[PDB]
Amino acid sequence: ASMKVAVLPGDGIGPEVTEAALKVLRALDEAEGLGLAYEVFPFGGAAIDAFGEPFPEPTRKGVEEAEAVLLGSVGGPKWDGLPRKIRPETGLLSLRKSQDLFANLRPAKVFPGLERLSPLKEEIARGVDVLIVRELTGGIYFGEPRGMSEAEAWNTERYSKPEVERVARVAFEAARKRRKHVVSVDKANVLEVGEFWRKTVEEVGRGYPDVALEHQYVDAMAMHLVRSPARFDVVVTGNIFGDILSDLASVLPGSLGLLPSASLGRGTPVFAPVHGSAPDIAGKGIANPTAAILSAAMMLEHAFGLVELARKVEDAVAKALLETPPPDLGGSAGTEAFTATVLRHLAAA
Amino acid sequence: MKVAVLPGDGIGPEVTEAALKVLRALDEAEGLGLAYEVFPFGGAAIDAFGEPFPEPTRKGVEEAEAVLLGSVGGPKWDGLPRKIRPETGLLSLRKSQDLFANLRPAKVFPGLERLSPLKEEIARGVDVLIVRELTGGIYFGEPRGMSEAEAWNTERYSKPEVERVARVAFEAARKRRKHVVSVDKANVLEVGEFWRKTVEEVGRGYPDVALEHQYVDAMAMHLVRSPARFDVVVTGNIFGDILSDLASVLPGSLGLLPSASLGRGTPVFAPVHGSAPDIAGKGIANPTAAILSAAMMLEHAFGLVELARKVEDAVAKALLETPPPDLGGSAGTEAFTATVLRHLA
Ligand SMILES: NC(=O)c1ccc[n+]([C@@H]2O[C@H](COP(=O)([O-])OP(=O)(O)OC[C@H]3O[C@@H](n4cnc5c(N)ncnc54)[C@H](O)[C@@H]3O)[C@@H](O)[C@H]2O)c1
Ligand SMILES: NC(=O)c1ccc[n+]([C@@H]2O[C@H](COP(=O)([O-])OP(=O)(O)OC[C@H]3O[C@@H](n4cnc5c(N)ncnc54)[C@H](O)[C@@H]3O)[C@@H](O)[C@H]2O)c1
Ligand SMILES: CC(C)[C@H](C(=O)O)[C@@H](O)C(=O)O
Ligand SMILES: CC(C)[C@H](C(=O)O)[C@@H](O)C(=O)O
Ligand SMILES: [K+]
Ligand SMILES: [Mn+2]
Ligand SMILES: [Mn+2]
């Protein structure tokens, strides 16, 4: 034991794609002597049914004591209509908030030679390599007042200066290690909170003169991200806009089953697919495990500094996608078979 | 046929003049008795009256039967504070006329599949109508404000605001393919939960219309991967704004998308697109959105359905024949407009 991991499989396809990532981690552990140890803990729907709440105390303790969390998606029709304070999705929010993981990193990269897998023509998809840095613990997701009566409902989009500054800082540090361009995304032409966001990111950027800074309104950014995506490096934005733009960015490599994420901040870092619990395909052994696998690759790199191992996983996934694509990308490889293709390539390298 | 023309800033006057030439040729051929006046709006109005929506412009709008609007904004006024900027005049126009229903159609015209960046088999038969709630939500909700330490805005909806925009979407679907998808973020936000429940209630009044829900992040992906499966898409102010820019990738360019804003007061017809300051002055701006917006005015404000269709057919032919630069072609604004007219005649 010198790599300590909390595994939180979730609901629907969550446990299916998470098991696939685990077989990749185990294969790497044995091949490399990583000294991996992990414990599995209930989370989401599975936790509501067993403990009455989505993020129970033994799961919080497992999270606190691990060096990293490999997380599966939560949610489904089974839990429709729960009091909000115990919904599977509120447990996910609590996870994020209790560890103060304010920086959500969502990369979208179109692998050379896989441009054809996109719904868009190859010239738009070619070369795409974008990093969305989404503010994860603030904005409308956590703001108060919030509630609902018979006549109306209300939620508050709000940000303070230090919340914007700390996410902006992460996006500049990231850009400095990439291609030194940040686009900051807001609705400053309509909303006081966008004006505030913009001005604060402008101030932070004065601390990073080596990084080019551009602003776009969220509606134009959505259009640009599908017409000119190759022209973007880092994209920094608030909680809700980052959620929308990151599901949108899946159309670049061509499916939502491809996109990984890392959530970083004060406590235990969390690695998880962008995608949800996909109840329409759960139980059919077809869910694309690429997001989960690449999330384990982000864990290797960011939580454990194992950059070269992360790159080997990524390359093994890109070859498996070219060779035996899963059904969401027009191919026939189920979860188990795709995962075996990834392992074969790993072992060959 | 009495019309207020509000040309706006950047490409706004350029594409608006193009739509006017189409309207004039139509007036002569058809004897519409068109009568229009031009009013200052946006930056052009800030510079001449110190405000983006001045009194003679409000009076022009009140007294017209329809407004043909040009886009507003640009770097020139970036240094004004928001509350007096060109975009706040747009919001005031909408609010004063209580135009709560914004109609933004995204169609791949039969034959123009090649113009879309989507593979042809994804783009075939795509015909989506976004119905966006225009006068409520975070755009207008109180409290809103800003201090040195923080800023806030309120995403707020009341039951009647949701019911009336839901009705409009159900009526529109009943005349189309009888499917509505309603979009929210009900899994995180009380206001989405409330939107969803109220749309469900209104839908019980339209058993001929199928009703589906999507969360806004999945909707954005589905609108690009499987656009052919949507008819009407109903949503709140900010989600509607984002989804409808995104929807431009279906026919192929933002410069193609028209809009109508309908409600209590004078109806407003205008491109989805903004003032495009990065191309203003170059004679290249695609005027299709402005021309198709004039077509929507003909249909929705004047009941001239077959004329609208004729405008739309001439645009489609011109697009196939002399495409503007945003669609991989070389036809500038004047030349593209001339192609439209030749097909009209
Ligand atoms: N981090 C999370 O736990 C997370 C994230 C998003 C949504 N959710 C929850 O998941 C449930 C489903 O919500 P949704 O449908 O809007 O989002 P979703 O991401 O689960 O699925 C959206 C679409 O993509 C497809 N898809 C998703 N992952 C895939 C994969 N790995 N392989 C192949 N296809 C895949 C799904 O079938 C569906 O068509 C809801 O209960 C929602 O609250 C959870
Ligand atoms: N209804 C409106 O008045 C309205 C709507 C949106 C934006 N705006 C304002 O427009 C200005 C620029 O905003 P923006 O860049 O975020 O969005 P935009 O819609 O003005 O331009 C977006 C992109 O698409 C291009 N584009 C837009 N219309 C085009 C056309 N007819 N032909 C060819 N290309 C076109 C532009 O060159 C730019 O690359 C800002 O001041 C903004 O507030 C106004
Ligand atoms: C399940 C929900 C809380 C979540 C979010 O909006 O953050 C999900 O959509 C995601 O993208 O991770
Ligand atoms: C300019 C702005 C106020 C407007 C909106 O967000 O409604 C524009 O983006 C649009 O899409 O019409
Ligand atoms: K650590
Ligand atoms: Mn999401
Ligand atoms: Mn817009």
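We read in the header that X-ray crystallography, 2.0 Å was used to get this structure.
The backbone N, Cα and C atoms fix where each Cβ goes, and this holds for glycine too.
Swiss-Prot has this to say about the protein:
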type    : residues                              : note
BINDING : B:74-87, B:274-286                    : NAD(+) binding site
BINDING : B:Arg94, B:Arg104, B:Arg132, B:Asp217 : substrate binding site
MUTAGEN : B:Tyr139 to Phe                       : Large decrease in activity and a small decrease in substrate affinity
BINDING : B:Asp217, B:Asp241, B:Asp245          : Mg(2+) binding site
I'd like to verify something. Among the recorded positions B:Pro86, B:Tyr139, B:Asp217, which ones have a C-beta closer than 6 angstroms to some atom of ligand 3?
B:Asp217
Measure from each Cβ of the recorded positions B:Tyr139, B:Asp217, B:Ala280 to the Cβ atoms of chain A, and list in sequence order the residues where some distance is under 8 Å, or 'none'.
B:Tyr139, B:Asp217
Cβ-Cβ neighbours of B:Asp217 (substrate binding site) (radius 10 Å):
24
Given the substrate binding site residues B:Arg94, B:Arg104, B:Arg132, B:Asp217 in the record, what is the largest Cα to Cα distance, rounded to whole Å?
27
Just how many other Cβ atoms lie inside 10 Å of the Cβ on B:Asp245 (Mg(2+) binding site)?
24
Report, in whole Å, the straight Cα-to-Cα distance of B:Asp245 (Mg(2+) binding site) from B:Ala280 (NAD(+) binding site).
19
Anything from the binding-site residues B:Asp217, B:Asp241, B:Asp245, B:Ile284 with its Cβ under 6 A from ligand 7? List those in sequence order.
B:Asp241, B:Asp245
According to DSSP, folded down to helix, strand and coil, what is B:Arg132 (substrate binding site)?
strand
Where the C-beta lies under 6 angstroms from ligand 4, the matching recorded positions among B:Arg82, B:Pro86, B:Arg104, B:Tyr139, B:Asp217, B:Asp241:
B:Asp241
Quick check for the class: what is the C-alpha distance, in angstrom and rounded, between B:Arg82 (NAD(+) binding site) and B:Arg94 (substrate binding site)?
17
For a quick check of understanding: among the binding-site residues B:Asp78, B:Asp241, which residue's Cβ has the most other Cβ atoms within 10 Å?
B:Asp241
Just jot down the residues in the same chain as B:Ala276 (NAD(+) binding site), at least 6 apart in sequence, with C-beta under 8 A of its C-beta; none if empty.
B:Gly10, B:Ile11, B:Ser71, B:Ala285
Nearest to B:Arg104 (substrate binding site) by Cα, among B:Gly74, B:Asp78, B:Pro86, B:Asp245, B:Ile284 (binding-site residues)?
B:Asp245
Ligand 6 is in the model; which of the binding-site residues B:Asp78, B:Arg132, B:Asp217, B:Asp245, B:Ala276 have a C-beta less than 6 angstroms from one of its atoms?
B:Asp217
What residues, ordered by sequence, lie under 8 A Cβ-to-Cβ from B:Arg132 (substrate binding site) and sit at least six positions away in the same chain?
B:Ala101, B:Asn102, B:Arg104, B:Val165, B:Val234, B:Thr235, B:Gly236, B:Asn237, B:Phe239, B:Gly240, B:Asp241, B:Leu243, B:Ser244
